[PDB]
Amino acid sequence: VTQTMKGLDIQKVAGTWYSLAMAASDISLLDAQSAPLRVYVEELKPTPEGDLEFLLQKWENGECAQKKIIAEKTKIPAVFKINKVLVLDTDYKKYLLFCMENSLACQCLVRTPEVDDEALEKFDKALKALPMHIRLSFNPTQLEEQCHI
Amino acid sequence: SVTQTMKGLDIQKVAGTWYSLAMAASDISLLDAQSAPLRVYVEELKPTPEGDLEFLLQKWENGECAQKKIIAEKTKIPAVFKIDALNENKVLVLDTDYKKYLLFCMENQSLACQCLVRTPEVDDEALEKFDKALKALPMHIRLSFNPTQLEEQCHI
Ligand SMILES: CCCCNc1ccc(C(=O)OCCN(C)C)cc1
């Protein structure tokens, strides 16, 4: 992943998000509820030091676990270290596109638990240069359920 | 569910070798596991003397790769077939050029579609036409397979 967001203002990504769609380089990264990169972003909280706190849900040992993880800033405003987190694009008010790279998985986040045509079209365009072998998308009912069940 | 069928399908010309390059389904659970209900790999098509279409496929069953044969019976629409199985179903051929790619769906309402290729290689045209076809359909999971997997039992 090289195409990261120019001019990111991380403070404007604060608040609630919903994982609408995800894609990964390897089927095993996303295929099961327990798959390693099957994670649902529920909130982003930029820190006073310019780090990025993720609140996510992840299926572990038969429960939907909530995790709070700090992604530490790097010299590239759009790149953090949790894996590298790369923010490809956001309009702050509607969508955010990011990837996790070690293996590669990318997500389309939306501000409201609804399908957004613009967000998904931009996600598809961003994935054209990336060697993805699994793509998932979630319905509005799933977005509001613990671990998108 | 599926609006697009192949006009003027000649089932004799779809006969022979195929490989499942990509698949997509309306419900993640139809395709997410090696054991998922619509996770099947088409290896060969055989038209019958009655104009039915026999699918020779691989399916993960009892933790091993099994060979299975499924007859999709002809209907009054050339590109639409029906498997004698408990559940109401349709097999729909969306598009083929016969010599490189074939796009089909299974409707059960559950829906899964596949991109078949003649040669066990990633084909840009096959995948681009598959993706265009899927824009019309409410898919929540898409898988694609590397050329090594195409020639392994059950795409392992
Ligand atoms: C650049 C403007 C940043 C303003 N911040 C926000 C603006 C909007 C939202 C938000 O969630 O809006 C959803 C409603 N649709 C119409 C936008 C969340 C944060």
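Numbering, chain A: per Swiss-Prot, residues 19-100, 106-125, 132-178 in sequence.
The way this entry was determined, per its header, is X-ray crystallography, 1.8 Å.
The backbone N, Cα and C atoms fix where each Cβ goes, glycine too.
Listed in sequence order, the residues of the same chain lying 6 or more apart from A:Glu61 (variant position) and placing their CB within less than 8 Å of its CB are A:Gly33, A:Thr34, A:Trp35, A:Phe72, A:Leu73. Here the residue is the original one, but Swiss-Prot notes a natural variant at this spot, A:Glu61 to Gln: In variant D.
Under the heading of natural variants, Swiss-Prot lists A:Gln75 to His and annotates it as follows: In variant C; found only in the Jersey breed. Within 10 Å of the Cβ of A:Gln75 (variant position) there are 20 other Cβ atoms, across all protein chains.
The natural variant A:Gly80 to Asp is recorded by Swiss-Prot, whose note states: In variant A. Look at A:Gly80 (variant position): DSSP puts it in coil. The number of other Cβ atoms within 10 Å of the Cβ belonging to A:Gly80 (variant position), over all protein chains shown, comes to 7.
DSSP assigns A:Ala134 (variant position) to a strand. Record note (Swiss-Prot), natural variant A:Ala134 to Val: In variant A. The unchanged residue is displayed.
Residue environment of A:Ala134 (variant position) contains 25 other Cβ atoms, counted within 10 Å of its Cβ in all protein chains.
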